[PDB]
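Have a look at the structure below before the remarks.
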Amino acid sequence: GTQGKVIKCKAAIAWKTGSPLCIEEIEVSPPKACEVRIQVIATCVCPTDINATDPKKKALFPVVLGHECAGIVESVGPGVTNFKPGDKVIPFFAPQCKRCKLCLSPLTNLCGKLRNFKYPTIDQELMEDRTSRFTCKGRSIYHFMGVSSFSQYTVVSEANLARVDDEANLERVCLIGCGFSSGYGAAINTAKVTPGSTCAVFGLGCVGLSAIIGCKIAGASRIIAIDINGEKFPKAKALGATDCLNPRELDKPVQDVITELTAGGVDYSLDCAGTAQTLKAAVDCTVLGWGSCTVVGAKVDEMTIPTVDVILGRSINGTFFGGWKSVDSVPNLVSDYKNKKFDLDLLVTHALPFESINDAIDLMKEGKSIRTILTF
Amino acid sequence: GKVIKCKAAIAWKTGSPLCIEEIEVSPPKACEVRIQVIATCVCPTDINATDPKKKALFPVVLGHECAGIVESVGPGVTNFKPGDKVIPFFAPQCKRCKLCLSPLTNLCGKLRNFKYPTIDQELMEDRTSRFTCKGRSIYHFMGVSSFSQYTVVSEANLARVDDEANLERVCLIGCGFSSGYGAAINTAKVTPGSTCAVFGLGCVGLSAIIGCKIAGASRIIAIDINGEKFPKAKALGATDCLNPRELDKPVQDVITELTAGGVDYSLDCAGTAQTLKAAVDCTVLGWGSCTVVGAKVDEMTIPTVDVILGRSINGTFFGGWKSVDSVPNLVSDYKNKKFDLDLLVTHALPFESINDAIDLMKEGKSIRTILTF
Ligand SMILES: NC(=O)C1=CN([C@@H]2O[C@H](COP(=O)(O)OP(=O)(O)OC[C@H]3O[C@@H](n4cnc5c(N)ncnc54)[C@H](O)[C@@H]3O)[C@@H](O)[C@H]2O)C=CC1
Ligand SMILES: NC(=O)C1=CN([C@@H]2O[C@H](COP(=O)(O)OP(=O)(O)OC[C@H]3O[C@@H](n4cnc5c(N)ncnc54)[C@H](O)[C@@H]3O)[C@@H](O)[C@H]2O)C=CC1
Ligand SMILES: O=CNC1CCCCC1
Ligand SMILES: O=CNC1CCCCC1
Ligand SMILES: [Zn+2]
Ligand SMILES: [Zn+2]
Ligand SMILES: [Zn+2]
Ligand SMILES: [Zn+2]
């Protein structure tokens, strides 16, 4: 684990699609220029990781999945000075090189670092110099979304991580790595929820729940939580939801129930589920004139919206990592948590050994968990 | 309260052109004004009403883009008097509802059908018509019905304008110009130094180009499959012109390459499945904004990834202008030469030759044909 030397450690590898992850012993090369090798302390399983193991979806194999985590810097490549061994950090799929047009713009959190703009899931599958830091059984392993946290040690670009509070609880702040930040920021930054406004959140998993926390912090007077899984309602309400609706138990489309309940629709809707149903419902349930729909989750490649709807005032946009300038914002979210601005503990339903990663996956696929904290 | 006998164009049924008929225009009741139409244009929306594939009501007095003068006002009306120059419009501002009070929209509670606005405001406020022809009551069209020497509109559908206004040009403010102009300024919210793309170069797209220029855009790309529309687009500010028919690559890729990433704002003033798709594709990632103005199809398919990567989509209704309050100002701006509406008028024809104005429009030979009496 010493600097400059290759590290051998446990990691979950997906040798191919539609298969369960395999606990292997891999070789993690040392960081090259502008890279940082991190000791992953805690990591969660995000549906996007599972999505990668879906035969119906495009992906690269073999690969070290995982991208939501927190850890400690083990070593930094040549020329790196903003990071040093011992620092607590949180990597993320959304880079912020701070040295490009996109990074300079206050209108986006995208970065010129990103290359693929049609399949973000298969981008950042290798380091800058198009090579991998991972090796297992003489084979080269693909990185995932610039993070690959399903390994006790991973190497990431400097543009893909932030140093956080020295006293940050790595087993909770790891949620800031993707899930929490994405939903929280979708409400605050992308949808731009305003005080006294009404909101609708579709999908009550970690993202949807964080979106609710965000709407609450933003001052929404009413937050309608929608999910086909009634179990998700208690946690939703505990986080600020004022109304809960299960499309499965309604005789009318859920968007028409929301419209009636609010006498015209909500000011802001956030789809944190992403199905054909939710995407359409998320747009329909907003008020005409100024209704705003924000796409957060997306299980489908397209959404179809009537021309008359946009003409009559409905707007549609979407988020990428909650609209946060990652490097600058992540440290702030960690501080907000330290100051108890929101409670990340309510997002953790399970905590298993890394070896039990496949069980963490099943729990999620089965919708029996929000987030499962995996530790090595 | 005299009943006026005049000529007007009536659409008796779908699939048939308008007919010049002698009609009886009843006097204005409460909160109403009887206008003497001085100049009116045919808008593609007027033409669509007679298209079998489109929802519409019959019989009907079509038209909604015009300018005229007050012939007589209804009981209690004080904001209008005979002789005042006025401009009616489909976007009402009754100033008696919740929507009118809201600074986040220019919609109005007077509107009732939000799925088919073209068949809305088909009758006055008291659900009765002011038009009669051969013992038959005729529907009004979008609260205006300008294809008549005289028409009656709700007070919420008109505004008094500058006494020295050239009704022969300011009539464009009744719909086409206001919508395109406002789409750029109010809806897309074009910013100084920005790059824009305008699809469809008819009266709306051209006005959108004018809007983009006034808003300070530094680059305005004009796209149309009809190259004959470019000269005027350039005359109004277009910096680049692209004809999809003459490009081997999809026009959106050409726009993206020509701008190294796309434009900041796109405005679709054509409305086909292709332009709507191109309008979104050609915007930059991160903050690209597509504003739907024209719409020939009921739906638009947006890739989920586009929105996630920063592109946004919205639409305009009468250019987002609070009609009653804004219309008078647009007239003043023209008076002050803030922009020149004369360029939008390509032809002039006697009202009775309305069907010829319609044919010109369908041949793509015109922007706006003024119909006079
Ligand atoms: N845009 C961005 O930057 C990000 C997007 N995401 C995406 O957001 C989504 C949500 O993430 P998680 O909360 O972690 O996932 P999750 O699987 O825990 O959440 C899905 C929830 O939506 C519900 N649902 C499914 N179909 C539904 C329907 N028809 N109507 C209502 N509810 C329905 C489920 O019952 C479940 O509670 C995922 O699709 C994920 O890939 C995650 C991070 C960032
Ligand atoms: N949202 C709102 O409140 C309003 C919407 N409109 C609508 O806006 C649209 C435009 O109105 P006008 O300028 O008066 O109509 P128009 O018929 O004169 O304009 C259409 C123009 O687009 C071009 N075009 C057609 N297919 C094209 C393609 N694939 N690519 C590029 N250009 C293409 C045509 O050659 C033509 O020059 C109409 O659909 C109209 O109903 C008009 C007023 C207000
Ligand atoms: O879950 C993490 N990341 C993904 C979510 C879908 C859009 C791109 C980023
Ligand atoms: O062209 C004039 N008006 C259009 C405005 C958008 C709705 C259909 C009517
Ligand atoms: Zn994720
Ligand atoms: Zn950057
Ligand atoms: Zn019109
Ligand atoms: Zn009103």
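Swiss-Prot numbering applies to chain A: residues 2-377, in that order.
Technique stated in the header: X-ray crystallography, 2.1 Å.
Each Cβ is built from the backbone N, Cα and C atoms, and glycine gets one as well.
All protein chains considered, the CB of A:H68 (Zn(2+) 1 binding site) has 27 other CB atoms within 10 Å. Among the features that Swiss-Prot reports, Zn(2+) 1 binding site is placed at A:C47, A:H68, A:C179.
Residues or ranges marked as NAD(+) binding site in Swiss-Prot (evidence: experimental evidence): A:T49, A:204-209, A:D228, A:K233, A:297-299, A:320-322, A:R372. DSSP assigns A:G298 (NAD(+) binding site) to coil in the three-state reduction, placing it in neither a helix nor a strand. Residue environment of A:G298 (NAD(+) binding site) contains 29 other Cβ atoms, counted within 10 Å of its Cβ in all protein chains.
Here Swiss-Prot flags A:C98, A:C101, A:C104, A:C112 as Zn(2+) 2 binding site. Same-chain residues at least 6 positions away in sequence with a Cβ under 8 Å from that of A:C98 (Zn(2+) 2 binding site) are, in sequence order, A:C104, A:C112, A:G113, A:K114, A:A160. Classification of A:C98 (Zn(2+) 2 binding site) by DSSP places it in coil, neither helical nor stranded.
Counting Cβ atoms from all protein chains shown, A:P48 (mutagenesis position) has 17 others lying within 10 Å of its own Cβ. For A:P48 to H, Swiss-Prot lists a mutagenesis experiment annotated as follows: Strongly increases NAD-retinol dehydrogenase activity.
Sequence-distant contacts of A:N52 (mutagenesis position), defined as residues of its own chain at least six apart whose C-beta falls under 8 angstroms from its C-beta, comprise A:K58, A:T122. A mutagenesis experiment is reported in Swiss-Prot for this position, A:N52 to H, and the note states: No effect.
Around A:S183 (mutagenesis position), the same-chain residues at least 6 positions away in sequence with a Cβ under 8 Å from its Cβ are A:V208, A:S211, A:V297, A:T320, A:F322, A:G323. DSSP assigns A:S183 (mutagenesis position) to a helical segment in the three-state reduction. For the mutagenesis experiment A:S183 to T, the note given by Swiss-Prot reads: Strongly increases activity towards ethanol, increases KM for benzoquinone 10-fold.
Using a CB-CB cutoff of under 8 Å against chain B, the binding-site residues that qualify from A:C47, A:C98, A:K233, A:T320 are A:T320.
Contacts of A:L205 (NAD(+) binding site) defined by a Cβ separation under 8 A and a same-chain sequence distance of 6+ are given as A:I213, A:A226, A:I227, A:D228, A:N230, A:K233, A:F234, A:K236, A:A237, A:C273, in order along the sequence.
Taking A:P48, A:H68, A:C101, A:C179 as the recorded positions under consideration, the smallest Cα distance to A:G298 (NAD(+) binding site) is found for A:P48.
For the Zn(2+) 1 site, the Cβ centre of A:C47, A:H68, A:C179 serves as reference, and the other residues of the chain with Cβ at most 8 Å from it are A:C45, A:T49, A:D50, A:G67, A:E69, A:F93, A:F94, A:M146, A:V148, A:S150, A:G178, A:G180. Ranked by Cβ neighbours within 10 A across all protein chains shown, the binding-site residues A:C47, A:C207 are led by A:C207. In sequence order, A:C45, A:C47, A:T49, A:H68, A:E69, A:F93, A:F94, A:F322 are the residues near A:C179 (Zn(2+) 1 binding site), counting only same-chain partners six or more apart with C-beta under 8 A.
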